[PDB]
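Before any comments, here is the structure.
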Amino acid sequence: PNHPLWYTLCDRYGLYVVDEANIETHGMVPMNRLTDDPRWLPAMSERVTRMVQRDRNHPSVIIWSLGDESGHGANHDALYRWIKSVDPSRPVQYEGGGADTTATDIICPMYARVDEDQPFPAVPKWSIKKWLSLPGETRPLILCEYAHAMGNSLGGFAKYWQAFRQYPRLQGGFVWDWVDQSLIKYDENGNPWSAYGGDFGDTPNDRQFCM
Amino acid sequence: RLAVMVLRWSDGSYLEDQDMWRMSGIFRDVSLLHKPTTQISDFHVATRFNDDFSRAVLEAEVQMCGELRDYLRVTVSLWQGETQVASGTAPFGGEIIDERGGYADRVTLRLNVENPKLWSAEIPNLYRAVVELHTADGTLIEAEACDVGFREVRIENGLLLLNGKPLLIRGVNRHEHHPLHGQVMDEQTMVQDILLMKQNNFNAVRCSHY
Ligand SMILES: [Mg+2]
Ligand code: NA
Ligand code: NA
């Protein structure tokens, strides 16, 4: 969840907001080791419910998201149904466990390609154009993350927008991402330079991937 | 002596406007059929399966014309080559269908078949069905027959399945045409067509458009 002002700003300027519970368990092995453990359900519920209990009246919030990168575990299912029960005025989405789980009203892949299939086991990233027409699939497709704009990037962007306009159930996405996460440091002569991962003697680090 | 007055143009033609040469006449086989008075008038073969195609029930509905008698029976017997794998005998009189009862002049046979050999374009297995109409005491009146292939066609979850599996139709539209003979089809050409079709990796054909 964001600083309270932000939603009021989206309410007044005009932007659709996906409001996101503060839950990421990426580094876990496996990624759902927590979200599937029912001893972690309490801490998770409070992270979803207390969001819902805060921003439910902001018109700009049109979609609830259960979190990010946390595999798929029962807790997600229980907390999906909780919001569905508490607030029918918004669809609930979640990319975890394959971007089309029983935990999501919207097929929301991250970095699914337009035409090329990436058949990772258990969790494949199908081409968005192919994903829609899989046997028995009816949900819409809005990527929660796409077009990784890191340095000299956004090659092939065009391809998404042409597909988006052609396929009614392809309803676009959210670019990753808005702003560089570089930070100001100063040299020996007090002149400012933009720093990234590692530059604070912080180890281990993921270098320029924060930008 | 026969006299056949064939007209080129008819109200039929309005429903026969296919993209192809317009010709006319008696263009397929003519034949004479002697049936008994008490005769097999229709038969339907059905094959349904369990979930992994290891058990099948063949279901043959038989229809007759003539005067109904208690001594009448139909036997249906299924063959694989020259082994008889299953067989059913019953008198006429189908199940109760409504408030007036049932079809006195129909009988339905159900043959159980363990581990049937399935039919497909890959392996076109064929069993043979023999439909005998006969007096119970053992007099054959007439036998009719067909080739049977145990296969199941259905659309489930948006796919077209055959014997459980999703098909890939490598098909061709084929009109009945010959350069010398026009629209008169013969075995030699049909077979020539099939072998080439199968030689060039086809597994399906649409009867365009008749
Ligand atoms: Mg036409
Ligand atoms: Na669209
Ligand atoms: Na990053």
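Following Swiss-Prot, chain A residues are numbered 394-604, in order.
Structure determined by X-ray crystallography, 2.8 Å.
Backbone N, Cα and C atoms are what each Cβ position is placed from, and that goes for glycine too.
What Swiss-Prot records for A:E462 is active site, proton donor, and it gives experimental evidence as the kind of evidence. The Cβ of A:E462 (mutagenesis position) lies under 8 Å from the Cβ of A:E417, A:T418, A:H419, A:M424, A:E488, A:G489, each of these being in the same chain and 6 or more residues away along the sequence.
The annotation active site, nucleophile is assigned in Swiss-Prot to A:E538. For A:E538 (mutagenesis position), the same-chain residues that are 6 or more apart in sequence and have a Cβ closer than 8 Å to its Cβ are A:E488, A:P502, A:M503, A:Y504, A:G566, A:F567, A:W569.
The annotation Mg(2+) 1 binding site is assigned in Swiss-Prot to A:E417, A:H419, A:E462 on the grounds of experimental evidence.
Taken from Swiss-Prot, the feature Mg(2+) 2 binding site applies to A:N598, supported by experimental evidence. Taken residue by residue with DSSP, A:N598 (Mg(2+) 2 binding site) is part of neither helix nor strand, so it is coil. Taking a C-beta cut-off of under 8 Å and a sequence gap of six or more, A:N598 (Mg(2+) 2 binding site) has these contacts in its own chain: A:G590, A:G591.
For the mutagenesis of A:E462 to H, Swiss-Prot gives this note: Slowly inactivates galactosidase activity by reducing the binding of magnesium. It increases binding specificity. The structure shown keeps the original residue.
The note that Swiss-Prot attaches to the published mutagenesis A:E538 to Q is: 10000-fold decrease in the beta-galactosidase activity.
Among the mutagenesis experiments that Swiss-Prot reports, A:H541 to E, F or N is described with the note: Poorly reactive with galactosyl substrates. Less stable to heat than wild-type. Of all Cβ atoms in the shown protein chains, 15 besides its own fall within 10 Å of the Cβ of A:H541 (mutagenesis position).
What Swiss-Prot says about the mutagenesis result for A:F602 to A is this: Decreases the stability of the loop 794-804. Sequence-distant neighbours of A:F602 (mutagenesis position) (same chain, 6+ residues apart, CB-CB distance under 8 A): A:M543, A:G590.
The 6 Å Cβ screen around ligand 3 retains A:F602 from the recorded positions A:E417, A:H419, A:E538, A:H541, A:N598, A:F602, ordered by sequence position. DSSP gives A:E417 (Mg(2+) 1 binding site) a strand state. The number of other Cβ atoms within 10 Å of the Cβ belonging to A:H419 (Mg(2+) 1 binding site), over all protein chains shown, comes to 9. Excluding A:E417, A:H419, A:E462, which define the Mg(2+) 1 site, the same chain contributes A:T418, A:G420, A:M424, A:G460, A:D461, A:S463 within 8 Å (Cβ to the Cβ centroid), listed in sequence order.
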